[PDB]
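K.L.:
Structure in structure tokens, see below.
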Amino acid sequence: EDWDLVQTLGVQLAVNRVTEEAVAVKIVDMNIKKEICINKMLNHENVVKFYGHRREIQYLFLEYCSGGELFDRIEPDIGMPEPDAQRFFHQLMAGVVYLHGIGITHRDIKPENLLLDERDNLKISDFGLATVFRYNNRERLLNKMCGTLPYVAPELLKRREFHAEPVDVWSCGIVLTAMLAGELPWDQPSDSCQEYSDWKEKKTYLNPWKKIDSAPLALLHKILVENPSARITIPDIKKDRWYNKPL
Ligand SMILES: NC[C@H]1CN(c2c(Br)cnc3[nH]ncc23)CCO1
């Protein structure tokens, strides 16, 4: 059936000639084989749906999110109301639990890859950098460096191998920091970085931590933990106090 390419989104918005259903089409001219492979395993309300692909230049048919990206809900230097931040983080955690549940790591979690549907539901998007980190119940450590510097965990910069799961968790905390303060805390989690050094020294009277409430800030203290082995895990995030706070 015929789809009209209405407009460019980033990827183009497509509308069905008969049903008028909307979808998004990723157009890549020749990573991609794996993107498709991974997309074929994914079925979750907090992950962008994969409809299919055509090998004409390659076409990926992906759920369309009229809400836009999460960054457009963050007023620079301000953030967003705490109740919206929490809801998005709840949904972000649901998405991430699912992926890790079937052994997949996104590896590039950031507001540019968190989309919103019409009810403002968050959808994890773009599995171009994603990889399988558990297969046949065996975990594989990662050694390739992927992601975006401000959202990347510190072990990815100093260690030759690392666990996939705590990396995604760190990035979710960076995203949470952004949702509540409108800014990113550091350019990268390296010790040459004054800002990351200040955090490691508990100077939370500076931004972005000054703008964050003590309850959500206590959770960030647990996520932005340099030792990936001491870093909080997702099941324990779900028991955190701000996480379960009525807002
Ligand atoms: N802002 C990052 C995204 C926004 N994009 C989308 C938008 Br906007 C809405 N739905 C989509 N599905 N897949 C991607 C996508 C296209 C790629 O750029």
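Chain A is numbered as in Swiss-Prot; shown residues: 7-16, 23-42, 51-76, 79-269, in order.
Every residue, even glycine, has its Cβ placed from backbone N, Cα and C.
Below, the features straight out of Swiss-Prot:
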- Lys38 to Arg: Abolishes kinase activity (MUTAGEN)
- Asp130 to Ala: Abolishes kinase activity (MUTAGEN)
- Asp130: active site, proton acceptor (ACT_SITE)
- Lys132 to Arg: Strong reduction of chromatin-associated CHK1 ubiquitination (MUTAGEN)
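Quick one: where do these features end up spatially?
P.N.:
For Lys38 (mutagenesis position), applying a Cβ distance below 8 Å and a minimum sequence separation of six or more within one chain yields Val23, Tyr81, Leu82, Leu84.
All protein chains included, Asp130 (mutagenesis position) registers 20 other Cβ atoms within 10 Å of its own Cβ. In the three-state DSSP assignment, the secondary structure recorded for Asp130 (mutagenesis position) is coil.
Residue environment of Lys132 (mutagenesis position) contains 22 other Cβ atoms, counted within 10 Å of its Cβ in all protein chains.
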K.L.:
Rounded to a whole number, what is the CA to CA span in angstrom between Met42 and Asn51 on either side of 8 missing residues?
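P.N.:
Both gap-flanking Cα atoms are 10 Å from one another.
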K.L.:
Given 6 unmodelled residues, what's the whole-number Å distance between the CA of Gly16 and the CA of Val23?
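P.N.:
Those two Cα atoms are 5 Å from each other.
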